[PDB]
Amino acid sequence: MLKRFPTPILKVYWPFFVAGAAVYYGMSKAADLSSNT
Amino acid sequence: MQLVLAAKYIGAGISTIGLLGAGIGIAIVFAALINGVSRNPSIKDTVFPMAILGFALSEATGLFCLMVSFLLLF
Amino acid sequence: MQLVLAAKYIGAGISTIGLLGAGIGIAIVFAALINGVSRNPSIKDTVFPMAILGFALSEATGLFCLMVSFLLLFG
Amino acid sequence: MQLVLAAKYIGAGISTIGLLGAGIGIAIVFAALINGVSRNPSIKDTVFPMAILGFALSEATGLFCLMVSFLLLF
Amino acid sequence: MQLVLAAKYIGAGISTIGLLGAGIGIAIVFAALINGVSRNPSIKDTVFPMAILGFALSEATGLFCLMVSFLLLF
Amino acid sequence: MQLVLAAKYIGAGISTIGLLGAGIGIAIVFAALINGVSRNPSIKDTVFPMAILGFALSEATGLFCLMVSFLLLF
Amino acid sequence: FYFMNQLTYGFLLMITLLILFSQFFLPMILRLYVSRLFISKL
Amino acid sequence: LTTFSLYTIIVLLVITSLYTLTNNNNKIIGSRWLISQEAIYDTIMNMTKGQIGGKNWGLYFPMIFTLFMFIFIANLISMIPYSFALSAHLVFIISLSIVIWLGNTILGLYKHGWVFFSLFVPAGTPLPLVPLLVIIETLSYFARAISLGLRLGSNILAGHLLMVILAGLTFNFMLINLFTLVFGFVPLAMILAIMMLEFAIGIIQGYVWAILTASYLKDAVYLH
Amino acid sequence: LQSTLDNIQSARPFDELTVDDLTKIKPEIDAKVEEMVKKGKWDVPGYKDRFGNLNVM
Amino acid sequence: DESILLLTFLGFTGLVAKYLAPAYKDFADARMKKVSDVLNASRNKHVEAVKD
Amino acid sequence: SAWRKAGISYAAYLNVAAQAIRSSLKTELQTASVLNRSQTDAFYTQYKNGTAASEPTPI
Amino acid sequence: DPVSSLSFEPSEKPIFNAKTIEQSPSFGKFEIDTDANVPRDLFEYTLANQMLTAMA
Amino acid sequence: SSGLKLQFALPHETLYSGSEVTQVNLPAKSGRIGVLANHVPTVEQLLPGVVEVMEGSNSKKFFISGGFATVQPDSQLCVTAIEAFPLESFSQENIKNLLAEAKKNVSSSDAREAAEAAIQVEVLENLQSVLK
């Protein structure tokens, strides 16, 4: 199919993943504070 | 309903002044036409069909604007 | 209801002059076109499709103007 | 209450003409594009995205008005 | 009270078109950009860093009035 | 009675678009920066503080305008 | 309404395409680059 | 089940349908379906090679690839008339911009820390506007954040709904009296021009997204 | 080298050769590809000269 | 109401098959012949180098 | 001023400029190369298609 | 053209009129004012310099 | 280049020829133009005035009788002109003014003489700024 290569996405792309989790937590705050509109 | 025809009248009033930039743009067209023929008299009426064509379709914007004002009167 | 369609008509009135920059815009494009052939005669057929590119998308913005004046006139 | 929907309509109308500032702006980009190539024919592909990129930055500003109209329309 | 939100609707309408000249202005920076490299090809990736800086600052003029439309929307 | 705060909203609407001129203004403070420094590439460090001088104290006047809006909103 | 829905499935498919295009679709063409270069350079 | 997540599944099926069926048995010659992907890879490669210009420039080159392609593909499916809006969910696209901006700030603070706050002073200026130049910077610092998202979906949401309501134009023009069929060819060409605009407002706006966040990558990675 | 010339004579699939056959004939290809990914020199130097980038810009 | 945008889509794709398809056809054919010609010529060149 | 219409060519414009500059000389510094540099001694004679003659005038 | 002190050459030098100067392909590369008659004077300057070089 | 190659050339003595220079300052058709180490390839006709050449060393002050400044695109600026000039020694007021009055008199003659004498009055009055 396609030759899988261990291309660096964990030792390079950590802070955007951290930001995605933090925005999920902010959406937890928002959908528990401003989803009852 | 005494207000609505008068509002159509003032709407045709505010929808009239779109020809301001139409006249400005066609003046800039003829201004660059003079400035182009001043530096190129040799090519005068090859640019000028293209110049007057762009003039035509570009003033047609303000023409459509005041005929919108015409149909808004009616 | 004795006031709403009248305000719709004057809202179509104020949304008619935003194509002002149509009547400037494409035209001053042509102005540089007249410059472009003047200082460079053999570039004309080079630039005029690009300039007609510089025509078409350049005027359609003003189209948006009167289609607001087409909608609030009718609906 | 019979005015607030009319206020939405005329507030949409005064919000509309911001695309004017697009419709002039993009033009001089194209005009500069002609003066990107009239004085320099060998560089135009260099500016062939780079001009129209600026188009997409100016056009969107006009696109940031009428939909500000539309949320007041709807 | 049916009138105050009507007035803030039309206040969002008038606070829309402040993008206008900014929607011009970014373009005129781009206009100079097309006259930057077609004049000077070997400054192409020197000015284009700061010019797209000067883009965003010219955005920073004509964007916040836009969100004055949105906060007066709510 | 219902107009004393409704009119503050429309005053905030009209009293914000002054950045419009800033959207025209500082643009050429970049744009004449471009065709200036494209004309002379090594004037850049000579002029880029001066330009960012001539940016800032020419911008903040427009930043006063919506400030007059802000106190008129609160 | 569907803020959690769109946001969560968008997060999943964003990180999915991140790792997917990274491990697969850029080096599958970089192989073509290095192959054509190594044949042309011999 | 949601039609939106199903649309994302259709996106991933097209992603399968861009390279596997493209590549005839791993051939050197580069067939016609692969030439377009070659051109895309090169026009992103040579772009971000000159954009961020780093010694470590390629290290985010896949990211600047894959943040583009999502907007490149999702504005090829809503182009269908009988479709629902994919990227016109402004909460989603603006939240994507929030994620990218916050990842840039965490990258800049993990790479530089306190000297990452040295970005607030662009040039040496005389005294009575030294802090003010910071403030308009900070005023632009979230405007660096907010606009790029609030400038993509508001494009697309302005487009197709246009082609909804102007379809209503053809529901308001070709339903009045029969002489509306006379010279009624110009709304057809007008909607044709709007579709010409819509391919632009997808593709070129996705490239605008890519180039602006590439500039923001040079901002966050390199302190001036 | 006469056998090398005869090998070049009848074994040139210059329109149908596989890049997996190139990785099979040369694992140095795979090594340079993987190292080129892992270091992050995503530029391919000395390619654009004879093999143009054929992109939009 | 929605099939009229479909009619514009069908007419536009007909214009695409009229206009855009032979241009991209010729671009792909030109790049195909160019890459194939260079890839054959480099091989023939170092075959001649082997002969030298 | 209007030398382009009425007076000189631009080469001759700069020639008259050089004659004025070397005419504004320091007489200590006005060497023989200066005066020989202004030693206008060329004689022009307009011929015709029948090789006729004009005056050999001092240019 | 004195090729040496002991040799020589009768040599030709072309002069391009100012009409050709705006028509030149590698000419818009050089920035020039349209409003200063720079080709129509630089052609005269070219004529003067090439005459002086030919004579000397 | 770091700096610039100045080719300052005259019919009697080409003074600088690719001399490495930081700044040239020259009266051209658009006025006094200062050009640094880099510039657009640009052709300018030069009005007779004061050229100030600043280098790694100080800035020299010469007078020029007009000519051409041409930026060869390798950042080689060629000044091609006629007259060089010292600080102020070649300039003498009694030489200039007594001739300038006679040149105003010859500017009343026929237009072949009058235009040229008007040019000469212009040049001597520009040289009055060199008298300074």
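Per deposition record, electron microscopy, 3.6 Å.
Quick reminder: no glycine exception, Cβ is built from N, Cα and C everywhere.
Listed in Swiss-Prot for this protein:
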- D:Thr46 to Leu: In strain: DS400/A3 and KL14-4A (VARIANT)
- D:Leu53 to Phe: In strain: DS400/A3, DS401 and oligomycin-resistant mutant (VARIANT)
- D:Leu57 to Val: In oligomycin-resistant mutant and cross-resistance to venturicidin (VARIANT)
- D:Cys65 to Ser: In oligomycin-resistant mutant (VARIANT)
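Those variant positions from D:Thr46, D:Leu53, D:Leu57, D:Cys65 lying by chain H, with Cβ under 8 Å from one of its Cβ atoms, are D:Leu53, D:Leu57.
Nearest neighbour of D:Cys65 (variant position) by Cα distance, taken over the variant positions D:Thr46, D:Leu53, D:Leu57: D:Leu57. Packing around D:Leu57 (variant position) is summarised by its Cβ count: 28 other Cβ atoms lie within 10 angstroms of its Cβ, all protein chains included.
In the structure as shown, the Cβ atom of D:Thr46 (variant position) sits within 10 Å of 18 other Cβ atoms. Every protein chain shown contributes to the tally, and the Cβ of D:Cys65 (variant position) ends up with 28 other Cβ atoms within 10 Å.
If you take the C-beta of D:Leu53 (variant position) and look for same-chain residues 6 or more apart in sequence within under 8 angstroms, you find none. Note: the CA-CA distance between D:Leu57 (variant position) and D:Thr46 (variant position) rounds to 18 Å. In this structure, D:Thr46 (variant position) belongs to neither helix nor strand by DSSP; it is coil.
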